[PDB]
Amino acid sequence: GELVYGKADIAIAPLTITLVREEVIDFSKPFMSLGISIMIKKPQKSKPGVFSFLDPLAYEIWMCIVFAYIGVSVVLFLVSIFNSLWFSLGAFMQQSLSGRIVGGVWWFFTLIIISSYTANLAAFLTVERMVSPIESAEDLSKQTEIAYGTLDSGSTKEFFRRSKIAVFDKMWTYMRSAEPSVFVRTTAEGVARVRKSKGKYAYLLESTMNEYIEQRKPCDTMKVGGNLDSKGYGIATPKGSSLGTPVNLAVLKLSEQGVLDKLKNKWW
Amino acid sequence: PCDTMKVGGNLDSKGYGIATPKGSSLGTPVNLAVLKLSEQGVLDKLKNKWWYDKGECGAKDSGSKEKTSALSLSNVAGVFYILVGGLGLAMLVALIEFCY
Amino acid sequence: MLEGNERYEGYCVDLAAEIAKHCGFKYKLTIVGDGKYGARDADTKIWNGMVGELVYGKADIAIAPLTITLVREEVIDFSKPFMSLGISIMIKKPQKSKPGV
Amino acid sequence: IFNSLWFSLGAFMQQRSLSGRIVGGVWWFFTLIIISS
Amino acid sequence: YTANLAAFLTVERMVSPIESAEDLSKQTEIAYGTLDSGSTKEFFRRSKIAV
């Protein structure tokens, strides 16, 4: 209102470019691209438990070795009743020509398994490999353990409301019937809800603000996956002003000489 | 054959546009009509049309390759196939010992 | 077998009809010369390309993936960007190799 | 106890009753993991 | 034998190359390049960024 009413001549600020603002003043070309990204708290994975003890061998090897135990402990029944299983449970306990190469290929078989369980068990106490989070936004919509929402009023809530794309429509039919209120009051209240959720709540916002929180304390959020839409800021001048075109031709000289990206790499 | 994959973000910020002659009559109205189609989502809908929809690797854009925490079942198979290969060779010698 | 605007299909072909829907004008689809872009010679200082056919009167508007640059902005009027992009990385995604006995 | 710790230290070492036979089995796979751990 | 098995598991557990511009600039096994004449090559020429 300070440009159309004359209370200002030019404006340089993170101002989104829209169609309604273009019918009153003159917008320049964008100086920084952004879009709706995803922000989540770093997978710390400081939650030790039993589901991580059997993590070495997979859910299919732990359950495949027993088919070899009872498969060898029952062969000792045949190569020699309630005493053979009493000897084989006492044989698979501590580590005729038929029964000879039975408990030896079974040795060399339990060789590699005990050799392999120890090998990979060192591979995840070396690097926590902590950073393994959901990134694709289409993956964020197919679950309900971890809630997600947006701002109660803004350009972000109106993006999912009128979308004729299949992936984004289901994201909307959730937050409309999701109780309790998955919507926050301000942007300062939305960032404070992901931090006190033990990693059970998410927030969507622009990639300029999402790429800025990741590099600030307490250093826990991380932008995951590409953005959802395409948008950019700009500079405005009054219609017919003597600085509308002179400034528009100046910004494009900045991005080509690597100045806008050196500024984006400076304050971020 | 969907053997490529975009890794990381973009290094620089650039974009395409529609061009009109300087002072052309259809200059501003198209500039306004472009903002109308971007906000109406018609731009990202048509972007999703000829890329993912009519694209030949629509399936190669949903699957993910991550660092598995566990050990592979395949390498352990080389041991199970040499164990049962000994259990079977063992029962072949039990019969020649029961007759002699 | 087709003729006119039905011959060509793609992102811009649907973009053309949608631009001609909120501005209403009979548009004829034409292909520029030799798949040309916006460039300027150093010796002759002659422009060529889709940008060239807009300053020389052989066309009225150009709709294509045209990189928005300063040397192109001083001569024609660019609309707002309808598609953001950037230089990225392409690596052959591996890890499809299968362990064997 | 003088012969049970004699046999438990001797059964800690290497990695005829069905009840005692299954005792020898669970103690290996438990110590086998801690030695691996 | 058990000692050699754990070395290869940890090398690949490093997960390389990770997705980034610098990881591509840090190793030289998997080389990298652009186009000979275009807006892509001229980008790195006059770039005053360390990476």
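Since chain A takes its numbers from Swiss-Prot, the residues it shows come out as 486-565, 594-608, 616-788.
Any Cβ shown, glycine's included, is placed from N, Cα and C.
Features reported for this protein in Swiss-Prot:
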- A:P499, A:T501, A:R506, A:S675, A:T676, A:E726: L-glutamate binding site (BINDING)
- A:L504 to Y: Promotes dimerization. Strongly reduced desensitization (MUTAGEN)
- A:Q607 to R: In RNA edited version (VARIANT)
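Spread of the L-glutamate binding residues is 20 Å (greatest Cα-Cα distance among A:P499, A:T501, A:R506, A:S675, A:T676, A:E726). Under the three-state DSSP scheme, A:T676 (L-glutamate binding site) falls in the coil class.
A:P499 (L-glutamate binding site) falls within a strand segment according to DSSP.
Look at the Cβ of each of the recorded positions A:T501, A:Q607, A:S675, A:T676 and count the other Cβ atoms within 10 Å; the largest number goes with A:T676. Taking only the Cα positions, the spacing between A:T501 (L-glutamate binding site) and A:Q607 (variant position) is 72 angstrom. The Cα of A:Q607 (variant position) lies closest to that of A:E726, out of the recorded positions A:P499, A:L504, A:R506, A:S675, A:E726. For A:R506 (L-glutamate binding site), the count of additional Cβ atoms within 10 Å of its Cβ stands at 17 [all protein chains shown].
A:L504 (mutagenesis position) has a Cβ environment of 17 other Cβ atoms inside 10 Å. Under DSSP, A:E726 (L-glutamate binding site) is assigned to a strand (E or B) in the three-state scheme.
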